[PDB]
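Here is the structure we will look at.
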Amino acid sequence: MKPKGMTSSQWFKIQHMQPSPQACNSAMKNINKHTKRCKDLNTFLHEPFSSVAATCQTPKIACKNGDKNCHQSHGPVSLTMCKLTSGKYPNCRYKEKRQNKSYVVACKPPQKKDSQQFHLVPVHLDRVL
């Protein structure tokens with residue numbers, strides 16, 4: 001039923017964590033196994049989910065059309081935009097591009113893995129600014 005061992009922000013930290021995923025090539029490899037396909041593009045952020053968690057506390061914005069569940073960093077964060085360099089789905093290699101911009105990540109209540117309890121863990125990534 002509901003995930004396990006991979007809280008919402010946890011699944012998104014293996015899919016969008018730059019603190020030290022081991023090269024987008026490998027960071028994306030964990031996604032090709034959970035997606036059985038290489039999304040072709042994957043972005044990551046370089047800030048501890050505890051700091052990104054608090055970063056996701058600044059004013060939000062009507063995500064869909066009034067969801068108000070996104071949160072843009074109050075400044076430029078050393079993020080990393082990885083892209084699929086080439087190879088295919090079972091042999092796709094990515095390149096990590098270290099960029100610095102204020103992005104927008106969405107948040108949700110700590111499922112069950114809750115690294116601590118946050119109450120708005122950094123789950124999705126609305127966009128990069």
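The first residue you see is number 1, and the count goes up from there.
Even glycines carry a Cβ here, placed using N, Cα and C.
Some features that Swiss-Prot has for this protein:
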| type | residues | note |
| --- | --- | --- |
| MUTAGEN | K2 to A (Swiss-Prot position 29) | Slight loss of bactericidal activity. No effect on catalytic activity |
| MUTAGEN | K4 to A (Swiss-Prot position 31) | Significant loss of bactericidal activity. No effect on catalytic activity |
| MUTAGEN | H16 to A (Swiss-Prot position 43) | Loss of catalytic activity. No effect on bactericidal activity |
| BINDING | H16, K39, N42, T43, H124, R127 | dUMP binding site |
| ACT_SITE | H16 | active site, proton acceptor |
| MUTAGEN | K39 to A (Swiss-Prot position 66) | Loss of catalytic activity. No effect on bactericidal activity |
| MUTAGEN | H124 to A (Swiss-Prot position 151) | Loss of catalytic activity. No effect on bactericidal activity |
| ACT_SITE | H124 | active site, proton donor |
If you run the three-state DSSP split on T43 (dUMP binding site), which class comes out? strand
As a test of the contact definition, list every same-chain residue at least 6 positions from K39 (mutagenesis position) whose Cβ is closer than 8 Å to its Cβ. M28, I31, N32, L84
Tell me, in order along the sequence, which binding-site residues from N42, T43, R127 have their CA within 10 Å of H16 (mutagenesis position). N42, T43
Please report the three-state DSSP label of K4 (mutagenesis position). coil
Under 8 Å by Cβ from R127 (dUMP binding site), same chain, sequence gap 6 or more: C70, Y103, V104
Cα distance (Å, whole number) from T43 (dUMP binding site) to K2 (mutagenesis position): 25
If you draw a 10 Å sphere on the Cβ of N42 (dUMP binding site), how many other Cβ atoms land inside? 24
